[PDB]
Amino acid sequence: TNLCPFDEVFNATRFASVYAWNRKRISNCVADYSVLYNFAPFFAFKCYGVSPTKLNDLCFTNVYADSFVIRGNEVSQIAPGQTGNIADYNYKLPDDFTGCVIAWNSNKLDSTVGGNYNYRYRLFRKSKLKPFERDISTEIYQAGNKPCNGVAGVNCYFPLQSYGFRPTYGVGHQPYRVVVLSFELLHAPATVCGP
Amino acid sequence: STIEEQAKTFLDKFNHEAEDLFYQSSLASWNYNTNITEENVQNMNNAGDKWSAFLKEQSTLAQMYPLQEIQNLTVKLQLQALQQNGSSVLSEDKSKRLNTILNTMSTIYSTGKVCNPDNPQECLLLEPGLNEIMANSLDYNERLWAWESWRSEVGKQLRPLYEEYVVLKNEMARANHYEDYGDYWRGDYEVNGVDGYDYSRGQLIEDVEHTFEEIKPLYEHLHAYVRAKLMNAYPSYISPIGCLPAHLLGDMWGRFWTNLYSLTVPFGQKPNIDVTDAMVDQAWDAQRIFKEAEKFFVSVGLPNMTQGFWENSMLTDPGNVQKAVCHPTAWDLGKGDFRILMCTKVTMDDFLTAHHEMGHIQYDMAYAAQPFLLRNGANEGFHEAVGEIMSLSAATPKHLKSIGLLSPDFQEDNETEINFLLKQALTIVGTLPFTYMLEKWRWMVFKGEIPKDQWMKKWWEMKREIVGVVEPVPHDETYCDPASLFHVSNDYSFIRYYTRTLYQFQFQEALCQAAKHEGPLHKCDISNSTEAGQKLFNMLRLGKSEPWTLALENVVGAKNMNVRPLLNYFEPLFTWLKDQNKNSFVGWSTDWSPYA
Ligand SMILES: *[C@@H]1O[C@H](CO[C@@H]2O[C@@H](C)[C@@H](O)[C@@H](O)[C@@H]2O)[C@@H](O[C@@H]2O[C@H](CO)[C@@H](O)[C@H](O)[C@H]2NC(C)=O)[C@H](O)[C@H]1NC(C)=O
Ligand SMILES: *[C@@H]1O[C@H](CO)[C@@H](O[C@@H]2O[C@H](CO)[C@@H](O)[C@H](O)[C@H]2NC(C)=O)[C@H](O)[C@H]1NC(C)=O
Ligand SMILES: *[C@@H]1O[C@H](CO)[C@@H](O)[C@H](O)[C@H]1NC(C)=O
Ligand SMILES: *[C@@H]1O[C@H](CO)[C@@H](O)[C@H](O)[C@H]1NC(C)=O
Ligand SMILES: *[C@@H]1O[C@H](CO)[C@@H](O)[C@H](O)[C@H]1NC(C)=O
Ligand SMILES: *[C@@H]1O[C@H](CO)[C@@H](O)[C@H](O)[C@H]1NC(C)=O
Ligand SMILES: *[C@@H]1O[C@H](CO)[C@@H](O)[C@H](O)[C@H]1NC(C)=O
Ligand SMILES: [Zn+2]
């Protein structure tokens, strides 16, 4: 039996930044949610829509998992109908989102003494972001009424900023890896479900 | 895109950069305060240089947003904090001269050397030496020698520097669109824009005189009691109707009267409460001290201390292997990092200092959600008031009985009451006139009401007329007596102590009324009172986001500084002093001088 491998993204070596978030699709396999219970300490385990107990005996079309890591006081914005810098410019969840979000502390792995500036998010953006949309653009953000032509300062800023994680931070400024599970049911016959 | 969205984005960028830079600087400073080595000093130097360069650069870019076009009263305060020019308004030559003068004066004060006129091979410094002499000696001539020497060899070299300091600081103040440097200092208490909560810079003066006029009678009675009890130690050096000599106050400058308790104790037979032995015999250590303080803070509704507090804080002296600066400090490194640096010992004094510093940490934790430029006290006299009140609450006999440090069958009399009250008054009530005198003299000097050739004359007239102390030897215009204090040689303000002393008792009275306490205010324990904790927390979370008028009103229900709560605290002592002074004279005469 070809079990759905819900253990390769949960246990990866290095994750991606918030603004550049990767997508892994799961199809043509049987899904076993028992192995998902591993790593017992969970910071936040909430499901919107379906129920975790009844998720086993349900057949869908495709399952999408997205991986990113943020700070502690921003996990609240991975909920629908929530407003914030991460919730507006980096990741959006629809009002009718179905699935669960899993978050846990990752202080030991993702923090380095002297700073870890390899993980970046976005702070300035001309407009908001539609649900399930990415933006890897790196053009200079204009905050004034004069053209910038591409340069830092004067009235121009670089849109993306670096977290700079350190192991001595507080519980809200410590890294927290987050994975989101989304479920879709199309007119195609359902195949993705376990015994 | 109006100026609002331009200022907001600039503030966002500044907020995200200042946090990292200040965290690096704070970590380097903490590493130096734990380990003393050349590498750590260099790390501090680099971090501070980066922080200062970034701060100047941002302050230079912050002048392109005029204040008149911005209306939110939240982003206006951040830009007001950022746009302070300071020394940049002067030329390079004047700025470097000012820095040279300041460093020279600080160096002269730090290495001040006085030597007795018999043998130059052995002579004393300020700390230790002269401090021990005027803190633990009952001799009249030796104290006079120290008092005159420190103002003779050291005071001479500061006056020529002080005059130029005054002139250059006045030039800078007038270049910064002020009136003088005293106006610049008073600008801390200035509030504009909010209707009904305004406060002009000249209002602070009038409030200070109005409060001091009500303070005066209690100070006069305390002065009479101290004068009566100092005539037994110096039978032929004090006049019953005159002013206390300035070199017999138990301190170098007479700032505090703490060291006169051994001479002015009301009831010598009854000792004070000291639980040092009750701590030694029950296996009390530093960890248990801080756990007890945390339990006290939790009992009133305030939260726990973080898991990183217990691991990243050094609460014990490392030993001879390491070298750490033993000075109780509360550290807010930012980004959720809170630490206390203390070489804690098993003592009641350290037991209260733990509460002081943990109240500091709690106050810092309260406003952690505010923007970077608004994370501090409402004014300069709010951050120590919380530490003092939450230290006062922990020294009550009821609280020590509750935690088992005192025997349950301990019955307190009305004599230990008076002993404790007079011990408090020697250090709380005896410092307000000194602060008033010093700040008023500095304000007059900065304004120009005192000519350059009448500085010492006005200084001693004010000392005789306000404080009630008289010089033992005459001083001409070649001396600079105010410059002998630490806060004058080093550029620092001084009215914050007066403001904090008045604020803390207002806070205590408000919280005790919220705790349904019946009896004297000095017997107040705010433990096990959730209603009292919420009332304080409603003010603690504001930071500088609101004017200090509204912050004070949140707790005390009043818009202005008041002294009646302070007087209610010392009412039993006031009645006892009035009863004891029925056969003595209250007041002093300016004419009498020791050298007349
Ligand atoms: C603060 O309260 C605690 C808990 O006491 C309980 O809550 C009070 C509000 C009140 O309702 C009490 O009747 C409750 O029992 C006190 O801790 C207890 O103190 C008593 C002293 O007589 C002692 O016998 C108990 O063993 C203590 N219980 C513990 C330590 O778990 C505490 O003393 C109070 N602090 C004060 C009054 O300053
Ligand atoms: C701080 O100093 C700067 C320059 O040192 C001031 O900026 C100038 O302000 C004057 C005021 O009329 C303007 O005419 C100039 O155009 C400004 N720029 C320069 C380069 O001179 C700034 O105003 C000062 N800050 C305050 C609060 O006065
Ligand atoms: C994650 O990978 C590590 C490294 O091989 C392994 O030791 C651990 O068991 C894995 N976790 C799970 C839940 O399989
Ligand atoms: C700090 O002091 C400890 C105590 O011995 C020592 O091991 C460590 O090397 C010191 N750190 C530095 C940077 O010298
Ligand atoms: C001031 O700016 C803050 C920044 O977000 C905003 O939330 C607030 O509403 C502004 N004040 C007013 C009165 O709109
Ligand atoms: C504070 O810590 C104590 C002991 O760890 C715990 O019993 C208490 O519930 C904590 N308080 C809060 C509000 O979490
Ligand atoms: C204390 O109480 C006693 C009780 O009779 C009283 O006589 C005395 O005057 C009070 N005051 C002092 C200072 O003892
Ligand atoms: Zn303090």
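Residue numbering: from 1, along the chain as shown.
Here the Cβ of each residue, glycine as well, is placed from N, Cα and C on the backbone.
Database features (Swiss-Prot):
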type	residues	note
MUTAGEN	A:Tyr121 to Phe (Swiss-Prot position 453)	Decreased HLA binding to NF9 epitope. Increased binding affinity to human ACE2
MUTAGEN	A:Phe158 to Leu (Swiss-Prot position 490)	Increased resistance to neutralizing antibodies and human covalescent sera neutralization
MUTAGEN	A:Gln161 to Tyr (Swiss-Prot position 493)	Reduced host ACE2-binding affinity in vitro
VARIANT	A:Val113 to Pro (Swiss-Prot position 445)	In strain: Omicron/XBB.1.5, Omicron/EG.5.1
VARIANT	A:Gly114 to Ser (Swiss-Prot position 446)	In strain: Omicron/BA.1, Omicron/BA.2.75, Omicron/XBB.1.5, Omicron/EG.5.1
VARIANT	A:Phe124 to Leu (Swiss-Prot position 456)	In strain: Omicron/EG.5.1
VARIANT	A:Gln161 to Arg (Swiss-Prot position 493)	In strain: Omicron/BA.1, Omicron/BA.2, Omicron/BA.2.12.1
*Taking the Cβ of A:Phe158 (mutagenesis position) as the centre, count every other Cβ atom within 10 Å, in any protein chain shown.*
14
*Using Cα-Cα distances with a 10 Å cut-off, which of the recorded positions A:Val113, A:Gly114, A:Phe158, A:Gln161 are near A:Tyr121 (mutagenesis position)?*
A:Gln161
_By the criterion CB under 8 A from chain B, which of the recorded positions A:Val113, A:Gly114, A:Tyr121, A:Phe124, A:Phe158 would you report?_
A:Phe124
*Within 10 Å of each Cβ, count the other Cβ atoms and name the one among the recorded positions A:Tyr121, A:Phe124 with the highest count.*
A:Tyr121
*Could you tally the C-beta atoms, other than its own, that fall within 10 angstroms of the C-beta of A:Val113 (variant position)?*
9
*Minimum Cβ neighbour count within 10 Å among the recorded positions A:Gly114, A:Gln161: which residue?*
A:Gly114
*Where A:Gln161 (mutagenesis position) sits in the secondary structure, as DSSP reduces it to three classes*: strand
*Which recorded positions (A:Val113, A:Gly114, A:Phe158) fall within 10 Å of A:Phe124 (variant position) by Cα distance?*
A:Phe158
*Integer Å distance between the CA atoms belonging to A:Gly114 (variant position) and A:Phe158 (mutagenesis position)*: 23
*If you measure A:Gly114 (variant position) to A:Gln161 (mutagenesis position) at Cα, how many Å is it?*
17
